[PDB]
Number of protein chains: 2
Amino acid sequence: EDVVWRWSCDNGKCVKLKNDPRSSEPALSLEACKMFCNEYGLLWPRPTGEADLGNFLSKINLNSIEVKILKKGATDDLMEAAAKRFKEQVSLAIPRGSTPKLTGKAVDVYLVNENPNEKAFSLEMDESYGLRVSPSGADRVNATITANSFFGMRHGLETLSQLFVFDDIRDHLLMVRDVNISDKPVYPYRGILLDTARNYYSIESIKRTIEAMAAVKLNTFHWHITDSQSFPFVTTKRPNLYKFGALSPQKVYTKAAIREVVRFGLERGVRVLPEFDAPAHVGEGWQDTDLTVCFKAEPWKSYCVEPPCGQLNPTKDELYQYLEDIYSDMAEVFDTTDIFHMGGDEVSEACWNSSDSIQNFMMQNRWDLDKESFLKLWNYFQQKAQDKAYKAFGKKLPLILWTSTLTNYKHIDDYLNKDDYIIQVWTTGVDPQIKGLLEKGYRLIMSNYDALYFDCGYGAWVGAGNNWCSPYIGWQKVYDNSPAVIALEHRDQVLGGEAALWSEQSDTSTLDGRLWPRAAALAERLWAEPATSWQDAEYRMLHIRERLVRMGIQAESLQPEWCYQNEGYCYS
Amino acid sequence: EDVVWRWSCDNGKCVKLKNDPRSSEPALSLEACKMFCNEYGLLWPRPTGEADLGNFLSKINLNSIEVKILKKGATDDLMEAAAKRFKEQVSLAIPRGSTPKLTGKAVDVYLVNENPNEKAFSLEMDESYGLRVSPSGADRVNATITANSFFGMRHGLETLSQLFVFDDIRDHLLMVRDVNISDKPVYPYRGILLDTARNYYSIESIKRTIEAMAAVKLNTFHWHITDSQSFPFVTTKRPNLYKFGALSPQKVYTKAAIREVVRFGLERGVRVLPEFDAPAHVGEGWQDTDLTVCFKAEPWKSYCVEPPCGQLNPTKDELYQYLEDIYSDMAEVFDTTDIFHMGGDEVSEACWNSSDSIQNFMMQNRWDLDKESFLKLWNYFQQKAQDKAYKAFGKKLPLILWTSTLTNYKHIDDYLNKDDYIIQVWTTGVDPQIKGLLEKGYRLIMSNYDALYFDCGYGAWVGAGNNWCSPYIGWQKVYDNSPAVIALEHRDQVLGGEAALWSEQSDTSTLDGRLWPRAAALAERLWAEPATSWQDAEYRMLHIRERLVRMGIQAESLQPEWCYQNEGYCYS
Ligand SMILES: CC1=N[C@@H]2[C@@H](O)[C@H](O)[C@@H](CO)O[C@@H]2S1
Ligand SMILES: CC1=N[C@@H]2[C@@H](O)[C@H](O)[C@@H](CO)O[C@@H]2S1
């Protein structure tokens, strides 16, 4: 039947009241109240510059929205795709099953791309935009988006779609009447790491992930595509790696599938950044090559962080021929990325020391067999691997390594340099390594495990109890985790942050819940770096969760819906 | 392309080996190896009596499976529906996208229902069955299921479907050749509680839940349909309760929808058991009746366990007219249930003491205003509510109450009796209340919160941190939680157990992950009460997870699939 309630703004809270017939005051639907009762309405993330939403809503005709591209260029196809996608975005205001009345004003959306040829991802790219909405004539609306690039422009389209509300009391589609917004992200790298080697993820699920990322302006999909458990990446030059390495013949990422994901990303302002983790975290796929050591080594606890063990043998010249080929095949299909992730996490000394061929190589080259001499071998590997990476991508490009024994700030300059290597941090946000690295001029991607590890909290996957980084990290904690606080005066060296979904206990079935809506908390933190805390964003976070669900995302539930309908009553 | 590996059984573990062409030994697919390498093959739950799977598999034609009902009766429609559903179940052995070769033997399934008129749920119902599979003639298979009732018979069909394996090396559908199984559950009550008031669950999602329950022989769906947050139950006699109480007009459970769920349950051996929680856990829907107190009382911490507060006013005679009507409407559509849950959790004394009309009632009836006098008021309420319940269902039937101040074993006999009231336990499995209740002759449903609360572990929903009963309970812990251990010599008084999905932080989007595959661990514990621990069931648990995923259930991921393919290598 019909909705029985109405909402009224009182001290920044929409209070549910009986919609009693004996009243001359127009009843407000829940979302209509929220749009003006909340400081930033229903927007997520909130803008960084002008955020003027005015006071009124206008009824609009869904079938009368026209998008006009005013400046043509090389991004024509991307702008046209983004425009076509806009009506679809607007319909997300309308709950499934409900139908708006096809009456009201026509909306003219004007897209002004200041540099219409620009379509490359880069850390220096301009993601800023201006958004203005105002009445136009008697019967229409003028929505104008102005941006320096396509990427800023499609962010602007995202924000604009959030300015539509469905009045489910009257069945009207509404739009904010008077809008002045200026906006740009605080950090250029706003990412999610997806491990697709510990478990397989359907390419459908990967695209869906990119859809939700774009909804909250996340711009980087870090595809951790290989590990010791599987090799799903289809390398044409070294086909045995995926043939032996895949969990099944269908659990694979073909060139055509990767091209699809990469293009799907590009259209949505998301760079797809591949990782080949080396020289640890290899195993499956490398059988019969003699290019690994310790694969499935037992007892595993003596040789690696988690089963199965397995590491590359850096002493074999043929290895770098394989690496060159893998990197070249990656470069071919991951052709929007400006950066390459080379892993470098958790290298085992004990594993390398257990190999005869490796020991013979070190003794003959005048190195000892102690813990620090294996760091020489690691450098030897990384330098040669690095060379192949540059050759593959046809240029010098920034490379990423995880924090590790190698990247210890005390000796990092012996092996790496700050211009060539970005460091992905997965220590606590308080670990001494962060300041030490920043003082040496290094650029960081923040993935501190106490706030940004989305896999934490579930049961143990080896033995019993809970997994290693438990407890489960609530959105409140990921929201309050501030790179500006962690880095202080060196904050410009922080390129941004990344939520990590390791997949020992996640796959196609669970990725919607793992990522959403928690990655939206990171999205606002990185977009706006608010001085305010999670409580000030709580109401808008509850709304963005509902929006993801309307998109078809199986997002985690945060609170009873009663709390969403009754702001202020659920607190501690 | 084609699968490259084969598996060989070694010390109870399927080890992955190269399927090398220069071999005279037939290569075994992963599942084919598991079926005979594991003590109980791919079965879940494992049988309680005979569990003879023989040594061989036969190739069968998918399109040549014929089900024959040998004894007709009143359950004809249920038997025919269960039979029609069998082909569908068999196809769950085949991974999506794969096609079996339409060659091999024909399968004749013979269904022998010993009492074909019997279709009532009861704690005394016979869920036993016998399963025999053997070759028949030259080109067919004889699968015979013999059971004392329809319910035992459909359990037998479930087990039988698990005896099919897809060989993905050869693309053959296989079936265990020689089977002798006898089986019956240790406990008659094997349940899941679904709270659909703290958040709404689509009826599609509820049916899907019943599908997965039936797959592992769970037989009781405890529908916690109302609470203080919402009233989605469509009561025709008191329509304002759902009109004011529902989260939206579409977030409702109509008579037709409930009849659908109840029938869907019946066909699958699942009783749908409704709960009307009283006299606490009421609120939304009751506005303008003056039949509640403390609704939305602030500060909530002084008046209830969680917001919003709200309790029935037992002093109003009209209340029991409402209750009679609600219970009668429930009885009409929940017409397969043999038991009624009346809640009785977490009654607030402070809430009742804050009411003038309540205080006046107690002072005039010679009761004090101290903590124990409110227990008199609670008894007064429960007795009258109980009377209405019996009237509604047209008979005396067992009633369930939660453990609470009322059900404290020390005084429980003053208020309740063991014949009329079943107690649902949500204390720790070690709490003194359990033994005290059992020694007084009480029957229990085990839902101890340290092992059976499926909501635990996530972020806080009020304030920050994690929810109240964190950490997250892994399947290992729910598996090892034994009612036989908890109850000892009084174990026949344990009717069984129930996994509780409270929904402050769960809805349509998350229920597959919340319940599965963890509720399968409860399913085996309650079906078989194994003396063995979780490690002995680990491999079969990993398989049942995959089966749920094939069913379209978005089940939680337990381990890297690599571990499933490489038994023994993932341990701690
Ligand atoms: C860098 C890192 N390398 C490891 C990953 O391989 C695991 O999957 C993850 C699980 O939390 O832990 C650390 S983070
Ligand atoms: C009986 C019980 N009553 C309460 C429920 O209303 C909550 O939803 C649940 C959350 O874990 O905690 C206890 S259990």
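Throughout, chain B uses Swiss-Prot numbering, with the displayed residues spanning 23-594 in order.
If you're wondering, the header gives X-ray crystallography, 2.0 Å.
Any Cβ shown, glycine's included, is placed from N, Cα and C.
Here Swiss-Prot flags B:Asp249, B:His303, B:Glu368 as active site, charge relay system, drawing on a curator's inference. The annotation that Swiss-Prot gives for the mutagenesis experiment B:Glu328 to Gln reads: 19% decrease in catalytic activity with 4MU-beta-GlcNAc as substrate. 2.5-fold increase in KM for GlcNAc-beta-1,4-GlcNAc. kcat is 12% of the wild-type value using GlcNAc-beta-1,4-GlcNAc as substrate. 1.6-fold increase in Ki for TMG-chitotriomycin inhibitor. Under mutagenesis, Swiss-Prot gives B:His433 to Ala with this note: 1389-fold decrease in catalytic activity with 4MU-beta-GlcNAc as substrate. Among the mutagenesis entries in Swiss-Prot is B:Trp448 to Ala, noted as: 2-fold increase in KM, 927-fold decrease in kcat and a 1900-fold decrease in kcat/KM with 4MU-beta-GlcNAc as substrate. Quoted from Swiss-Prot for the published mutagenesis B:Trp448 to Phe: Slight increase in KM and more than 1000-fold decrease in kcat/KM with 4MU-beta-GlcNAc as substrate.
Features as recorded by Swiss-Prot, highlighted on the structure.
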| residue | record | contacts (Cβ under 8 Å, 6+ apart) |
| --- | --- | --- |
| B:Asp249 | active site, charge relay system | B:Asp217, B:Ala219, B:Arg220, B:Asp299, B:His303, B:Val304, B:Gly305 |
| B:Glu328 | mutagenesis position | B:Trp322, B:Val484, B:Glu526 |
| B:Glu368 | active site, charge relay system | B:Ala302, B:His303, B:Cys326, B:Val327, B:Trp424, B:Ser426 |
| B:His433 | mutagenesis position | B:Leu397 |
| B:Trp448 | mutagenesis position | B:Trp424, B:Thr425, B:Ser469, B:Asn470, B:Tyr471, B:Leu474, B:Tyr475, B:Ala522 |
(request) For ligand 2, pick out the mutagenesis positions B:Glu328, B:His433, B:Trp448 that have a CB under 6 angstroms away from one of its atoms. (result) B:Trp448
(request) Take the Cβ of B:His303 (active site, charge relay system) and count every other Cβ within 10 Å, whichever protein chain it belongs to. (result) 27
